[PDB]
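Novice: Here's a structure for you.
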Amino acid sequence: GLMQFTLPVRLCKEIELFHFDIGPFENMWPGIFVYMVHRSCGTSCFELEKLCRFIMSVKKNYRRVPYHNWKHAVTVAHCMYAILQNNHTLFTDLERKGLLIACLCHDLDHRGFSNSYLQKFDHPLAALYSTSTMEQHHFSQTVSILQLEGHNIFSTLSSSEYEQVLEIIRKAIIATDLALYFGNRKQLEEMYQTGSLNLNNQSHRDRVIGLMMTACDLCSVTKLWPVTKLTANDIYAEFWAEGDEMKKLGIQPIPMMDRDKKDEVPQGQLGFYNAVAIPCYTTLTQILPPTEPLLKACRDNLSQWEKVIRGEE
Ligand SMILES: Cn1c(N)nc2c3cccnc3ccc21
Ligand SMILES: [Mg+2]
Ligand SMILES: [Zn+2]
């Protein structure tokens, strides 16, 4: 109980900021996550011995892919930590417990391929889960790891609290399916504007938690330019591999995923910032005012991408 994790001074200060980069030392990421849980939740939330065992199984079930990896898991959980810390009073005890675990687990056992490629490949997972294929797999993997012996970090919860937290986790992981984001943002938009957005309505909470999950999942677009730019390379290394695999099934891939069309990537980033990122953080800022720094950082990176096209870098 009296065993606080502390970070070196630069990390202690910068981890509070939305734009924090968890760094290149993998050995520090578990401790960074524990520190975030202890400050976001309490030193009481989780029995440390169980949490540390949970974290190491979770790490072991992420794959060595360019982007959808362990570092992404912890980066997404750090964004959730920043939102939750800048919106202290708005979230329940159980939500704070659940959402950092959801974010750490949201891409469990990802192979670096989209739901579309599983469907065209005819992967067993596409037969088992017709929509949000990889996301239902991520939640399935989460439940499996929680049910390993010595891994149930939720044991001190009641039967009802247990079901509520796993329901929070399930909706949260499903919501990272970007196919679901568009409808979810549109409905949050209409609720906020007409003024009917009511945070005591559990269905309205679900929607808001989903937008947060999208915001955290995309947060590589909200980092300082050199981080955002270098993460773009890992992101497109998975897209191009998926494009290669599409051509192998005799399907010309969308240009995004075609490694012959690398010249079209900067224009593709504009589309993505304009169509997905800018609206995502706009709507989130309107619902949760203290997350504005995500919108600001997102807008700055859009400006950096327009500069790449103009030729000035
Ligand atoms: C097509 N596309 C999808 N599905 N996710 C992303 C993305 C996610 C984080 C950062 N940059 C990104 C650029 C393009 C993306
Ligand atoms: Mg995912
Ligand atoms: Zn993700």
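Numbers in chain A track Swiss-Prot; the residues on display, in order, are 724-1036.
Determination method: X-ray crystallography, 2.2 Å.
Cβ atoms are placed via backbone N, Cα and C, with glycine included.
Residues annotated as active site, proton donor in Swiss-Prot: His791. If you look up Swiss-Prot, you'll see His791, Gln992 marked as 3',5'-cyclic GMP binding site. The annotation divalent metal cation 1 binding site is assigned in Swiss-Prot to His795, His829, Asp830, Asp940. Taken from Swiss-Prot, the feature divalent metal cation 2 binding site applies to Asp830, supported by experimental evidence. Quoting Swiss-Prot on the mutagenesis of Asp830 to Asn: Reduces activity 1000-fold. Annotation of the mutagenesis experiment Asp830 to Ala in Swiss-Prot: Loss of activity and of zinc binding.
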Novice: If I take the alpha carbons of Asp830 (mutagenesis position) and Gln992 (3',5'-cyclic GMP binding site), what is the distance between them in whole Å?
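Specialist: Their Cα atoms are separated by 22 Å.
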Novice: Roughly how many angstrom lie between the C-alpha atoms of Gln992 (3',5'-cyclic GMP binding site) and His795 (divalent metal cation 1 binding site)?
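Specialist: Cα-Cα distance, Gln992 (3',5'-cyclic GMP binding site) to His795 (divalent metal cation 1 binding site): 19 Å.
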Novice: Would you list the other residues of this chain near divalent metal cation 1 - those whose C-beta lies within 8 angstroms of the C-beta centroid of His795, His829, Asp830, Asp940 - in sequence order?
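Specialist: Apart from the listed residues, the neighbours are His791, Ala796, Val799, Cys826, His833, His861, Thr899, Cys939.
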Novice: Quick check for the class: what is the C-alpha distance, in angstrom and rounded, between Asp940 (divalent metal cation 1 binding site) and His791 (active site, proton donor)?
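Specialist: Here the two Cα atoms lie 10 Å apart.
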